[PDB]
Structure formats: structure tokens, C-alpha cells
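This report refers to the structure that appears directly beneath it.
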Amino acid sequence: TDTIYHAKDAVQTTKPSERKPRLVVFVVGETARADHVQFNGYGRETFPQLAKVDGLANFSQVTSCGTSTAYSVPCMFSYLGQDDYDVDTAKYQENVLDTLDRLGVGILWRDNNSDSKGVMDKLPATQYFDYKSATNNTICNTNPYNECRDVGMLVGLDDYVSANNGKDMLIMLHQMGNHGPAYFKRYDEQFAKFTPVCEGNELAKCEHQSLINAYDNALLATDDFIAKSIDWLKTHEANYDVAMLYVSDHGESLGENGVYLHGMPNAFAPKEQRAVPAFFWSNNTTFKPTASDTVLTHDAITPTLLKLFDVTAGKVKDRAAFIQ
Ligand SMILES: [Zn+2]
């Protein structure tokens, strides 16, 4: 087909009509720094809603595959691992979502950031939706920049769960998160906790604390979005076994040594551009997460996903996952 396969041997050991069906939300983040998370020692409570969630596992030692929203995302769903990962040929490799779609799991990708980078290309166009425009995202008139909001991705998922009744389901929500240099645009007035913030076009011209405040506000918005995801998943506890996974595609630099956005090559990228937060919540002791401070990378994503849907592929039975 011109596709290079890696998991043709993959097999789902237990099916939806052998046990309770499983519904999972994978929230793909952007620009979130692990060292700006309270659970990892940050001095501000940037995730106050997740702090009150029972069964929520935080991961403090996760490193990203790359430093950009073009390099890390295809690697997050790749089978190869960042060592063997090549970005020029990633679009053509079989990835975890291809494998899961083959095994009967409903894949759904809602994107409020840019695109899937190619992860959803081999899948029918009816499974990818653009939520950056008001065409699909119902929440775009809550701020004076008229930017569509991440929580708009939650509206109308009950109908997807209804149409796919009794199916294993995986839902990727691609966050706008903490992107771009205009951090002050990324959140609504409900989250303007820290002040002042930087409105400037040039980050170098900002006062450092203003930039920090804007970034932390956007982190508050993300915290709220993840929490609302978990609540939504709770509205389906009765019929499905539910779980939520959050990873950021990379970190961000905020003036450390005059460095200000992301994008630097891994060989020279500072520590802040690769340390990302990772969260995992499950209603059920069905899955038991690995230890908090286990040293992990994006290579843990693809095993995790497979483990969630009881899939066995030969390539990734030696891999560290987020669950045991
Ligand atoms: Zn990014």
C-alpha cells in the first residue's frame, strides 16, 4: 500500500463483548512544562482542579521526543521509539491508531491546535474534525480574540458514544494548550488569576514575571479542561471502563539564558523544552499506573494505549508504559 507495517501481529486478547467496553480520552497537550506543575514542585497551584481528583496519577520524570509540534506528535503515536524515530518518513509508518482502528476500536481525532501531523492520514476523513473554526467548535465567542476554546471539543461526544454503542473507543483531543508567543490569548477571563501579564509582541521586551503569569494562567485553563474531561468520562462509568491520559508534546523556554519559544534541535535544546507533564486517571483499579518518578519518555505512549485496549503486539512488549 506504500505503508510500512510494524504490528501486523497485533491481537486484541479480550473484546468489547467479552468484558466491559472501554472508553478512553487521550488529551494531546502543547507547550506545557513539567517544572510548572505543582505535583512536580512548582510553587503555584496551577492544576487546582486535578489536585482534588481521586485516582489521578502524576508522572514527574517524562521527557518529550522532540521540541516542536511537528516532530513530537508523530513520534507520540509511533512504534519506533525516539532513537529509531525518523520524522521525514513518519507519515508512512503504521502507527498505534492505525493498529487500533484495524482491531475494531473507534478512533476519533478532534483538533483545536493545528493538524494531526499525519497521524490520522490513513484513516477515513470522517474521523478527523477541525475544531479551530466555529464550523465545529461551538465555543469561539467567549473572548475578544474570538479564538475557539479547548472545551468546545467536549461538546457533542455523547452522540459519538451513542452511535458507536458497545464499542471500544479512543478519543484524541488536540489542545491549543499553552502555544504561541501570545500566551494571554490562550485562556478566558475565568483563568486570569495571575497579574500582570504580557501582551507584547516581543517576549524579550516583557517583564519576566508577566510572562510567567500568562503562562500559568494558560496552565489553569488546561487544568480545567482536563478536569472537565474526567467528569465527562465519569458520566459513562456505568456502561464503560473509562480512562484519561494527558501528555504534552514538548516544553517551552521563558527567557532562561535569553531563550524564548521552542523549536531548538534536541542536541542543543535546554532542559525546559523537553520536560513535559503526564497525567493518567482511571475510574477503576482495572489499570494500575507505574510509579510516579519512573524515568519515561514519549515512547511510553504507544504501549500504554495498547495496554488499555488489551492489545498484544510483539514490538512493544519490552517497552515501559504508564500502566502495569
Ligand atoms: Zn507544541
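All chain A residue numbers match Swiss-Prot; in order, they span 215-538.
This deposition comes from X-ray crystallography, 3.0 Å.
Backbone N, Cα and C atoms are what each Cβ position is placed from, and that goes for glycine too.
The Zn(2+) binding site feature in Swiss-Prot is assigned to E244, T283, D463, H464; the stated evidence is experimental evidence. According to Swiss-Prot, the experimentally introduced change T283 to A is described as follows: Abolishes transfer of phosphoethanolamine (PEA) to a lipid A analog in vitro. Reduces resistance of E.coli to colistin about 16-fold, by comparison with the same strain expressing wild-type mcr-2. Per Swiss-Prot, mutagenesis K331 to A is noted as: Abolishes transfer of phosphoethanolamine (PEA) to a lipid A analog in vitro. Reduces resistance of E.coli to colistin about 16-fold, by comparison with the same strain expressing wild-type mcr-2. One entry in Swiss-Prot concerns the mutagenesis experiment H476 to A. Its note says: Abolishes transfer of phosphoethanolamine (PEA) to a lipid A analog in vitro. Reduces resistance of E.coli to colistin about 8-fold, by comparison with the same strain expressing wild-type mcr-2.
Comparing C-alpha positions, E244 (Zn(2+) binding site) sits nearest to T283 among the mutagenesis positions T283, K331, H476. Fewest other C-beta atoms within 10 Å: among the binding-site residues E244, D463, that description fits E244.
Contact annotation for recorded positions (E244, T283, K331, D463) versus ligand 1: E244, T283, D463, each with CB under 6 Å from a ligand atom. The highest number of surrounding Cβ atoms within 10 Å, among the recorded positions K331, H464, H476, is found at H464. The Cβ of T283 (mutagenesis position) has 21 other Cβ atoms within 10 Å, all protein chains considered. Same-chain neighbours of the Zn(2+) site beyond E244, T283, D463, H464, judged by a C-beta within 8 angstroms of the site's C-beta center, are, in sequence order, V242, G243, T245, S278, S282, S286, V287, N327, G391, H393, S462, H476. When the C-alpha distances from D463 (Zn(2+) binding site) to the mutagenesis positions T283, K331, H476 are tabulated, the minimum falls on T283.
The two recorded residues, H476 (mutagenesis position) and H464 (Zn(2+) binding site), show a Cα separation of 8 Å. With respect to their backbone Cα atoms, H464 (Zn(2+) binding site) and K331 (mutagenesis position) stand 15 Å from each other.
Here the C-alpha separation of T283 (mutagenesis position) and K331 (mutagenesis position) works out to 8 Å.
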